[PDB]
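Visitor: After the structure tokens below, expect a handful of questions from me.
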Amino acid sequence: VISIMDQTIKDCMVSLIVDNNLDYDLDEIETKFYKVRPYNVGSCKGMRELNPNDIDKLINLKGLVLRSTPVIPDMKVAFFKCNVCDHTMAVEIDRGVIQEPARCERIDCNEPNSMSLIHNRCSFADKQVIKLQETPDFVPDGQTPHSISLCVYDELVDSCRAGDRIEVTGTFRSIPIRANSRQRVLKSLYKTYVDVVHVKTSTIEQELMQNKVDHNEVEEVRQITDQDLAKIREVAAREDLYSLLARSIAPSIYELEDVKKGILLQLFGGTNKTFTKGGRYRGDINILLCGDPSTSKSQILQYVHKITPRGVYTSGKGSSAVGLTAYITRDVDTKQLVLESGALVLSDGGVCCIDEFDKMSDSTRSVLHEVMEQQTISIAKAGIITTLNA
Amino acid sequence: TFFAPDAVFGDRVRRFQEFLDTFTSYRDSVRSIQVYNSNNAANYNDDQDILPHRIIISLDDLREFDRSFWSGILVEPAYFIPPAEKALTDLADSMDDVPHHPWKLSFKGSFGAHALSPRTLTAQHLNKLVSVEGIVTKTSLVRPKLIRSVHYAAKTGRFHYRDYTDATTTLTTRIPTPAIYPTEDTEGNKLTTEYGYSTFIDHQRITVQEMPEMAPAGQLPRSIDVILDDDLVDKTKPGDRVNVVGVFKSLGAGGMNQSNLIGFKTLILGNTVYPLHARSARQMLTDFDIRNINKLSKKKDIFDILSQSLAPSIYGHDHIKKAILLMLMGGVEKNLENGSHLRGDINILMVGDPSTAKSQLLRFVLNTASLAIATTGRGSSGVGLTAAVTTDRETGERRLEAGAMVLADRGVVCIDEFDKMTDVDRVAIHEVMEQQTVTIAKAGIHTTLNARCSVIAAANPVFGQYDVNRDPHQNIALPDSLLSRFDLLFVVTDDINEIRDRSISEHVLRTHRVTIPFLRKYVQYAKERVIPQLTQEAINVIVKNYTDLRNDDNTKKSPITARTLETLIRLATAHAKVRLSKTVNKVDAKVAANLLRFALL
Amino acid sequence: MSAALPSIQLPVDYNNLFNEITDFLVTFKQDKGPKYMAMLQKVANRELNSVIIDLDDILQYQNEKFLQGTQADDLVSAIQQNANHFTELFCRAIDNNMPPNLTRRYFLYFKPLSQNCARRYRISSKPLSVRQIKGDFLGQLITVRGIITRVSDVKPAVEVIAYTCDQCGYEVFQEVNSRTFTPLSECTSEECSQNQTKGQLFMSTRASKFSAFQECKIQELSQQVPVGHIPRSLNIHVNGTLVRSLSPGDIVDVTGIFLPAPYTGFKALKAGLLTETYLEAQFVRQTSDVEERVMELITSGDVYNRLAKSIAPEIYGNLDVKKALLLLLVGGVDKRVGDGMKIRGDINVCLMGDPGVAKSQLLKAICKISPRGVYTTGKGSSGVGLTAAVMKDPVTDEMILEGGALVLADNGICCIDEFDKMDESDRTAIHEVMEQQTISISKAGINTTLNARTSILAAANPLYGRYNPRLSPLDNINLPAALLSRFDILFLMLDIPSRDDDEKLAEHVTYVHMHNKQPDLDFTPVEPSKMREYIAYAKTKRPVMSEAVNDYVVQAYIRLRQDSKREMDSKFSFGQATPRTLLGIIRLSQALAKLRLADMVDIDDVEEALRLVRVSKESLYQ
């Protein structure tokens, strides 16, 4: 479809210029390639939902960008040379195998003269690789967020910073992969990826997308039952609300209200301020609590963690200053090394649930002072030196 | 139609009619089998609303009935067998025809010429019907194996057939025909294969050593594998002692086939394959010896003399000597009704500085020991373990190669450099020793196997000679239930005394310049006859002791457990066996006491 | 050729049968539209993906067709006997009539008959042991029952591969099997054949036939395990609709046709052909006069003590602990909170002391008697022994979460030995599973959180060597209170030698072995069978608490925390009698009541629970 579309498009551009007679000096531009990057296509249910029934279809996705491979070159066009004469002829990959001629071009001859493959001379597409952590929301449970990976391609490459919350659409895709790495064997059990059509170059376009008004802001982005909103603003009037809420907070837990309260504030915490630049005290509030054990002191962390969308619950000593950040593990799926956000970078946003704080490794929590103060984190370590915000 | 019936075959079958008609005993036996199947068939259908087809045949009949069919099958099982099995399947069809398989035979016997053991085998025995006995290892892990092929053919409908003759098929071999997998019928119509029509059979093949007991003085063992399938499969565990009826196959090309040494992989098929019982020597006591025992049994002091008979070379340790004796004896064995068995045997352990002859003695142990294997430190692999021999060996049935203890079941395991051995093993040892059994889930064959072997072990002082003054513990160096597990723990010391030394060196020199033969003889009969049972006479003494033991000793030293008690039990029972007494006696108690004391102190 | 690949006539006739199929199909009666027709349009409306067949309505179709003739050919006896053909052929019979195999879009499943339909009277389903499984049932449709391990992550498996000549056009449909394949090239197109030049074909993913299989291995229910040996495991085939329904640590009745797939061991190891086989999965299923059998126990009364004794009479002494083990086995009643949150619900028992007691011997006992009990030791059962690995399973497909220990024995007790030696990761998990119903593995290919319903029994030896009395409690005890907090019942068993009793025990041990039977003059121990029965009957009760018992409970509890803290510093201890102490006791009496079968929850049951409590510890004073 999109192919036909592009064709019609060029043809139309032409027919338009012709109306204009001389256009843009002159006919070269028509020969140039225009391409469709359709977006906004369908309401797709997550990923995990999808059936093999749809292997190839436009699909909508969302959520922050986990990790992204560097550009990986792709010769559409391989590059070959001959031992004789030499002739430089080169074959385009097309289908994913490169079938090289045994012999030979110039001489030809014959001669069963080695046809050399100049790897520095071959074409490269990057079509980059983005580990995607998808949030469909609408979580059916009991599922835990799937991670995705999409090949992008072309101009799309690198247009995305990691962590962006983006809307992109693309083609569902599935591929087998060879198991032995020696033998020709392929794994059956195909492995699925996304082809990555349009994102939401679109990068260059940016708010030119917002033109046409950008879809009435998704019709308010599904704001509450307006009536529900009224209920909210209504309950606000409840004078007890400050208390009543704290009650509603922990149904199971008894008494200890001021706790429930301070927490409630932790849910409402503060307001972010960028100053002119910097500023950025955010709203952050770090509450600690101790006492006699079995306080339910656990139970609460349970509750919050349950509530908290981005929160994470961790145990003292089940921990050290590293697991909170930057695993930088070998991807090993590609047999690659891959930067893995440790616990904290993930926890950026929402709250963090810390068991056995008093018991944390001294190495650990050295982390904290950075976090607590900075509210961000600077890892100069290993291959990449950076200060990430959590 | 095949190659058409041969009056060879025809007369073979026909000839085998009168037998089995006489002796008719089988004629109804099959009917019994059918009956059983029928009844079970009604149980499945009506209630919620099985047996094998082989029937044994005593070879005794043939000699009377047919000497030439006797002789013929024995010699030419190839010829005689198949037609016979045919006759059987036919009569079977006759018995109950109406409602709607090999119908094999065991071939009991009345063996044999043709009675030979795995040591003495072939080349004349090659391809004759044979009966060999011995231990079961390396066993196998069965694989189901397929049979006859079936194919649907559209649009022609119809059906196809196919068969497959294994190298193990029949017994005596044949010119092999590869049939591969039938498909794409000619004319070119494809063939849709169908299962559940196509028959299959489970498959298994195990190895059989020559009888360890009957083994020669010393030498390399010579074992032979046999294939067992379906019904025959799985009947026995590795380490079982058994006698197998099966033909000797030469199967396979011996290298003359591919033109470009060894030859002709040979194996035994099935067949009857009976599990047999053996103790837990050989020997021959005649009249005189048994008498000699009998008279000697009366001698009151005999036990000490015995205790002396062991150590021609060794001074002292008569306590220990006595100990070993008791090990040889071992407190009978008790398997409670519908309940776990009481361990009769005792595990022994010795500790001291080297030159203790600890190494040396163990040899002497092995000598008159009547079996069993010896093990030194590491040692392994698996010790007693089957290793679950992978893969198969043969046919696809993955072998279980019975290890030391299994093989040493019924027998004396020597553990040398016991300290050296890996805790990895030790974990198992806990099971083997106490639990008295071994269990294997590995991949794999899921079975628990029984090694009943008794245990002795010698291990160095923790470090250096420091054992002597060292604390009762940490002198140990191999906690713990280890320590508990050995029924006996012996601390020997190398500390010097000049008087003692002279006493030694005299003996020493003399060496350079009650006959043990009679020993093991005295042993075996004592072993099989007879169990002392137990007597309330002692029981008091024992409890008295034990309470004294936990009581004062836990202050003095440790550990004292119910284990201690049981050990006492086995101890007494053995001492009665030494006494030959069909009963337990309070004197024997006093002895076991003395010894246990010595162990403690 | 004839005389090669012979033909053999069989009573089986498919021609008439297929007709019979079309007859029963959608032309059916018992269930205005006939069930299969309507269902068939619901699929034809595109709404319904898979089609579940049931043989009972076939039984009814036949009794309709038997009587009420003409006599019609028996499908069932033929189906279960083959059924493999029956799948594909049935499929064709259907494909015609709707409101080729390449375009089907629907899955066909069958449901076996047990049943009351067996009782008609009318086998196909006899839930079986893998032991009970013989290699002669290959191709038969069979129903069995066993423990789900493995239980794999569905992966698309392709059936046939479509290439297109694009020169000769047409298509190239290559069916595919096992793990791997080599893609076809040139063109097999009959038009590209015999031409001087064959077309070149490249596959098209939209065309090909793919499937998501889902894999599992199943283990013997282990009650079925023969006295010896060990419980066996089995692989199973599942694809399409049936996928995802499976989870480890599941006890399910599965119904599927048992099908072989060729494999063997080391090449030097195979005579041929074996099969190595497989199993395929069509369908999965996860107080009359017996009250007399209970009543034998009941009428005698003193069932709490009687049974108490009746547990592992094999050992002399410690009736208290045994009595505890009783309730341990009983459990109850849990609760759910209204939102709701649940509260176990179960007992957590610690057994202290060393070396002897053969303390383990008890554990052996329980694990023996208790259905769904599992005996384990520290070094011992690996952490991944308790945890589940995601590992592919056979026949069906793929990446199966194979659980152990807890998952394996859940809803039933789990027994731990050398509890000191279990190290740390173990300790963590357990510390967690004290949340009950909770195990969670985030590692790698596992995001899942399993629910473990097991109960926990903990046997450990005191800090070396044994219980230094000079060592305080928790001194002589190596473990963290955090876990100890979880442990409901810590039975600390210490040994001070005593002339008199040691006589008694000594006698017991002499009498048995001397007798196989220890109890005499007079104790009737309870057959763990009928015992287990009575247990089943009690487990149904779910008692309710008196306000009074509630009150006394409270007061006492105050007294309990109060004295416990009044103890203050060390010795003695462990404090503090945390609420969990309370809650625990609540569950405890809740159990004692259930021994009465209750619903009353009388204050005596409580006071008992107390006596027991005070009894558990304080043994330190002797």
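Numbers in chain A track Swiss-Prot; the residues on display, in order, are 268-467, 478-667.
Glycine residues also receive a Cβ, built from the backbone N, Cα and C atoms like all the rest.
If you look up Swiss-Prot, you'll see A:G568, A:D569, A:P570, A:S571, A:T572, A:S573, A:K574, A:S575 marked as ATP binding site, on the strength of sequence analysis. The mutagenesis experiment A:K574 to A is recorded by Swiss-Prot, whose note states: Loss of MCM2-7 complex helicase activity.
Could you give the neighbours, burial and distances for every feature on this list?
Guide: Within the same chain, no residue at least 6 positions away in sequence has its Cβ under 8 Å from that of A:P570 (ATP binding site). A coil conformation is recorded for A:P570 (ATP binding site) in the three-state DSSP classification, outside any helix or strand.
The Cβ neighbour count for A:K574 (mutagenesis position), using a 10 Å radius and every protein chain shown, is 15.
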Visitor: Under 8 Å Cβ-Cβ to chain C, which of the binding-site residues A:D569, A:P570, A:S571, A:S575?
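Guide: Only A:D569, A:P570, A:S571 pass the 8 Å Cβ test.
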Visitor: Could you tell me which three-state DSSP class A:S575 (ATP binding site) falls into?
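Guide: Looking at the DSSP assignment, A:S575 (ATP binding site) belongs to a helix.
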Visitor: Tally every other Cβ atom lying within 10 Å of the Cβ atom of A:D569 (ATP binding site).
Guide: 10
Visitor: Could you tell me the C-alpha distance between A:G568 (ATP binding site) and A:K574 (mutagenesis position) in angstrom, no decimals?
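Guide: Cα of A:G568 (ATP binding site) to Cα of A:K574 (mutagenesis position) measures 8 Å after rounding.
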